[PDB]
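S.K.: This is the structure I have questions about; it appears just below.
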2 protein chains.
Amino acid sequence: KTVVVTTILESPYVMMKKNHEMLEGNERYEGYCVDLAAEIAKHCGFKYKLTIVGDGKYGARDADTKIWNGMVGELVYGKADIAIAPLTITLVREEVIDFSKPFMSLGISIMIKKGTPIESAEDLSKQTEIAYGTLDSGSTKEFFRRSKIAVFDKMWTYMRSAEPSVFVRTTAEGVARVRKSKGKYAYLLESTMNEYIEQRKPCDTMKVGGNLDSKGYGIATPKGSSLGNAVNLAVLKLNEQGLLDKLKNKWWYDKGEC
Amino acid sequence: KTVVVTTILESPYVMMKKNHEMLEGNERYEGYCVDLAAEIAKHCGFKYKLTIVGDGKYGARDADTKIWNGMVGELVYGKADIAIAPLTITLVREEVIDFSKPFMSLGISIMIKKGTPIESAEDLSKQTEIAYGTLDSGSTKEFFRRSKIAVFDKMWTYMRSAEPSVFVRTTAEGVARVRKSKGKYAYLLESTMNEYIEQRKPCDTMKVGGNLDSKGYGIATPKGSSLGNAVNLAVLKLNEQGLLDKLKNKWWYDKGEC
Ligand SMILES: N[C@@H](Cc1conc1O)C(=O)O
Ligand SMILES: N[C@@H](Cc1conc1O)C(=O)O
């Protein structure tokens, strides 16, 4: 009956505590989703174990094997009972797993090294000196791969065939690439992560332009899971009580470093 | 099998066409939700009839009779098969009807007559010369009635006992009150409606401060309805294809009058 929670090491949702090596179990972790997990478990009356997704991915269906990877896969194949992470609600995922209503609203955005002469996706698409990419799997990459909108289709055509690869394995790698590329690399990632990093030292990045879309993160469970109903009601209650807003402030701005 | 759609006359979601008196059926109406209804019906393969909610309300449980009114009530009592309108996803409603994932994101906001010395909810709560209210039923009024947050609790205590009443029957009445009160009345309504009105003549209102919360509108169906699954997938597809963003631009800004 201990609920197995799959999540991902993504700041500031789930991070290793500074003294994690001296701790064990759930206590090794801290962050927005660690706090959210505790709140959801309290309101739903369950005990849980936090586990970091084995392959470190969000979740996508492998085009060759048709097998789902990441957190989505752990739910699909019964390795975890629930996913509490910044997992984007998308059509392809909705078809295979259940999602609570959004606990956070967001959109794809552009991260640049301060001073980079870019203000929008259109700007990126109309030039070649500044390379740009996305996480190598997940909703952002899929957004571009499937887009039929002129600007985005043009961006995908460039990104997919760009060499060396413009895609990264983790958000942290994308941020590092922006910071080390002297303005010659821009990273496409969710506004939530972008806004967080903008308030972290060395305070050398900036979110520019409006978001490309409007979507949300949902707490996921295996399709048909009896846990889904209570979890969804918990998310709505937590949002209405102002807890979710308090948590974003706690992990994004209260201790901002810039 | 013709699907009965309940909706509400709320600009720019559903409005009477200028020549409505010479037309009949669905063709009498136009707006964001009229377009959305057509798209959803197309993707789900159903024919429908648009009907305007009899009591003109969004939906709340009468504390005396325990009977649900508005669009929520029409779904609860089987008078309509689906609601396609700016119906806010809330905990109390989620418990009695089904909701698709959000088709629009929004939050409670403040509408003022241009020049009014108010920039936030806190400002409103710390003064008495400028009266303020909400729709007389629905998620915004409930937000304040149930709030345990200092500023909002203080605002509710004032609003509920204010005489004459600071509540209005329709969004249009709230807007008119702001426009005719010479800056002595501020209206609390959803950002979506606020942003729309700001671009309508006489261009004398303004949205001020940040939103008080973050939530969304969902397409609703009776609890357990077989129509829910397809409708939800349709909303996600329409959002991912960029249609929803196109529709907001079409009805909010493309023909803005300011
Ligand atoms: N939340 C996204 C992944 C993601 C995180 O930040 N930018 C991204 O692209 C997903 O669920 O794939
Ligand atoms: N969408 C809300 C009503 C509403 C519309 O605009 N401001 C409001 O308060 C609801 O569903 O009650």
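First residue shown is number 1, and so on along the chain.
According to its header, the structure was obtained by X-ray crystallography, 1.5 Å.
Each Cβ is built from the backbone N, Cα and C atoms, and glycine gets one as well.
So Swiss-Prot lists the following for this protein:
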BINDING   A:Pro86, A:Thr88, A:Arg93, A:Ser139, A:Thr140, A:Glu190  L-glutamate binding site
MUTAGEN   A:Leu91 to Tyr (Swiss-Prot position 504)  Promotes dimerization. Strongly reduced desensitization
MUTAGEN   A:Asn239 to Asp (Swiss-Prot position 775)  Increases rate of desensitization
S.K.: Just to be sure I understand the contacts, which recorded positions have a Cβ under 6 angstroms from any atom of ligand 1? Candidates are A:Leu91, A:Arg93, A:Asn239.
M.R.: none
S.K.: Is any of the binding-site residues A:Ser139, A:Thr140, A:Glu190 near chain B, in the sense of a CB under 8 A from one of its CBs, and if so which?
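M.R.: Contact set vs B: none.
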S.K.: Using a 10 Å cut-off on CB atoms, tell me which of the recorded positions A:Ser139, A:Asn239 is the least crowded.
M.R.: A:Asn239
S.K.: I want to verify one value. Collapsing DSSP to three states, which class is A:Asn239 (mutagenesis position)?
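M.R.: Its secondary structure by DSSP: helix.
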S.K.: Tell me which residues of the chain lie with their Cβ under 8 angstroms from that of A:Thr140 (L-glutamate binding site), as long as they are six or more apart in sequence?
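M.R.: Looking at Cβ-Cβ distances below 8 Å from A:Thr140 (L-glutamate binding site), excluding near sequence neighbours, one finds A:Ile108, A:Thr134, A:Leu188, A:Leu189, A:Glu190.
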S.K.: For the C-alpha pair, I'd like the distance in angstrom between A:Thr88 (L-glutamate binding site) and A:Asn239 (mutagenesis position), rounded off.
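M.R.: A:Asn239 (mutagenesis position) has its Cα 17 Å from the Cα of A:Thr88 (L-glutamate binding site).
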S.K.: What are the sequence-distant neighbours of A:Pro86 (L-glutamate binding site), meaning same chain, six or more residues apart, C-beta distance under 8 angstroms?
M.R.: A:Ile8, A:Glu10, A:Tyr13, A:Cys33, A:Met104, A:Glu190, A:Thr192, A:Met193, A:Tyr217
S.K.: Using DSSP and three states only, what is A:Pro86 (L-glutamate binding site)?
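M.R.: For A:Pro86 (L-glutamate binding site) - judged by DSSP and reduced to three states - the answer is coil.
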S.K.: Could you give the maximum C-alpha to C-alpha distance in Å for the residues A:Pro86, A:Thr88, A:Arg93, A:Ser139, A:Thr140, A:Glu190 that bind L-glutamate per the record?
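M.R.: Farthest Cα pair among residues binding L-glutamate: 17 Å.
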S.K.: Return the residues near A:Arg93 (L-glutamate binding site) by Cβ distance under 8 Å, restricted to its own chain and a separation of at least 6 in sequence.
M.R.: A:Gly59, A:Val72, A:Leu87, A:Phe99, A:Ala220
S.K.: Using the centroid of the Cβ atoms of A:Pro86, A:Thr88, A:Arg93, A:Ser139, A:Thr140, A:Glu190 as reference, list every other same-chain residue with Cβ within 8 Å of it (recorded L-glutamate site), in sequence order.
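M.R.: Not counting the recorded site residues, we get A:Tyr58, A:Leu87, A:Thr90, A:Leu106, A:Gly138, A:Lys215, A:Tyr217.
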S.K.: Pop the Cα-Cα gap between A:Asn239 (mutagenesis position) and A:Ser139 (L-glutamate binding site) into the table, whole Å please.
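M.R.: Rounded to a whole number, the Cα-Cα distance is 24 Å.
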S.K.: With an 8 Å cut-off on Cβ-Cβ distance and a minimum sequence separation of at least 6, pull the same-chain contacts of A:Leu91 (mutagenesis position), or say none.
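M.R.: The answer is none.
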